[PDB]
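Q: Take this structure, written in structure tokens, and hold onto it; I'll ask about it next.
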Amino acid sequence: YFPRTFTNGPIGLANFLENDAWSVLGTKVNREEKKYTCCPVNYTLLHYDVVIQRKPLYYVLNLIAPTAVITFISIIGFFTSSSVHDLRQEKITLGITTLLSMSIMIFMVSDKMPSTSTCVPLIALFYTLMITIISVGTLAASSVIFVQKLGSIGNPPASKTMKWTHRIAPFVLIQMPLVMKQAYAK
Amino acid sequence: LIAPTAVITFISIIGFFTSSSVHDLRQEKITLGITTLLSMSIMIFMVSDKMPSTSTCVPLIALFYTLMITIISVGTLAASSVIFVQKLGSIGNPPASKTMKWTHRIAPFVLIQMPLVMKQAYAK
Amino acid sequence: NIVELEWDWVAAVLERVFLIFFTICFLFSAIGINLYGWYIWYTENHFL
Ligand SMILES: *[C@@H]1O[C@H](CO)[C@@H](O[C@@H]2O[C@H](CO)[C@@H](O)[C@H](O)[C@H]2NC(C)=O)[C@H](O)[C@H]1NC(C)=O
């Protein structure tokens, strides 16, 4: 056996029909003689190599962007309050709803996902990180309520606790409310 | 597909920028935006048995769906900025003279009116 | 408080500005894309 090659390469691509998901980069050919493992005779094999690359525009526009937007929106919602001197809401329902919405998107478009147990694909690594920061975010938002409710016991914060608070605020770009200034003056 | 998403987007837009009282604290509006995005995301990908699902170009229907998503996502951020502006009154610094001057002339074109309690405060 | 009232009205005027702006974008995007697609569909239907 011997190979016959074309002008552009070993495999003719002049009448190829373009695919909507894959693109052909190149082709190779190799002729090899192999030995029988029982006899002192050879046989000829022809190897054809085809290199194809995926087109990620559909996945980028359909999965990555909506989840990134939703995660950012949830992050903004977690740490925003209408009034400084007011009790805050649970924020647990918002986190569960965000997780439910993101869980719906990943597994219901899973007709095209790899679904492999050999390794963790790039898209899989991206989705897990969004889940953890949402799950960690709902716990961090709950800790703010616990700190705020400590004022119902009647013990003022420690001197060092208040000292550290007043210096981080200028870098944080937060300002003391008017009613708090009036309490100090009184 | 086109009609239900257009109706939902318009309803969400109306809900984003509507308040019961002018002199009252507003709600988060974050949950409404997420729910609208979740509802719209459900419709596009669960009827996707007939969608093109191609990576060569962006079809006309795909371009329509993305624009609705951005204005909803931008709308939830714009609604959050209204709360931040309103809460600036808790610091005690009155708005600048030029800020209040510009506000009173846009209002007649905007078709908004000053509340009665605000007029009484000026008189007092 | 007069200071609170002044900032309350600034947000009220700003909110209505957003409402007008976001409906113009919605009308242009929804009507413009669908009408453009129908025009292409109509011409090829009747010119062939
Ligand atoms: C069958 O194929 C083998 C492939 O290895 C051939 O082995 C070559 O033999 C020559 C001498 O005849 C050496 O100079 C080469 O180095 C060998 N190849 C390699 C890769 O080492 C063999 O000649 C072929 N024909 C037979 C066995 O009749």
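By Swiss-Prot numbering, chain A shows 187-266, 278-383, in order.
Note that Cβ sites are derived from N, Cα and C of the backbone, with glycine treated the same way.
In case it helps, Swiss-Prot gives these features for our protein:
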MUTAGEN   A:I301 to N  Increases sensitivity to betaine. Leads to death during larval development in most cases, with escapees reaching to adulthood but being hypercontracted and uncoordinated
MUTAGEN   A:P311 to L  In ox429; mild swimming defects and lethargic movement when crawling on a food-free environment
MUTAGEN   A:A321 to T  In cb103; highly resistant to monepantel
Q: Within 10 Å of the Cβ of A:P311 (mutagenesis position), how many other Cβ atoms can you find? Include all protein chains, please.
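A: I get 13 for this one.
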Q: What subset of the mutagenesis positions A:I301, A:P311, A:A321 has a Cβ positioned less than 8 Å from a Cβ of chain B?
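A: The mutagenesis positions close to chain B are A:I301.
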Q: Reported as an integer number of Å, what is the Cα distance between A:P311 (mutagenesis position) and A:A321 (mutagenesis position)?
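A: A Cα-Cα distance of 9 Å.
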Q: Relative to the Cβ position of A:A321 (mutagenesis position), how many further Cβ atoms are located within 10 Å?
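A: There are 14 such Cβ atoms around A:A321 (mutagenesis position).
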Q: Between the Cα atoms of A:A321 (mutagenesis position) and A:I301 (mutagenesis position), what distance do you get, rounded to the nearest Å?
A: 15
Q: On the three-state reduction of DSSP, what should I expect for A:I301 (mutagenesis position)?
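A: DSSP assigns A:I301 (mutagenesis position) to helix.
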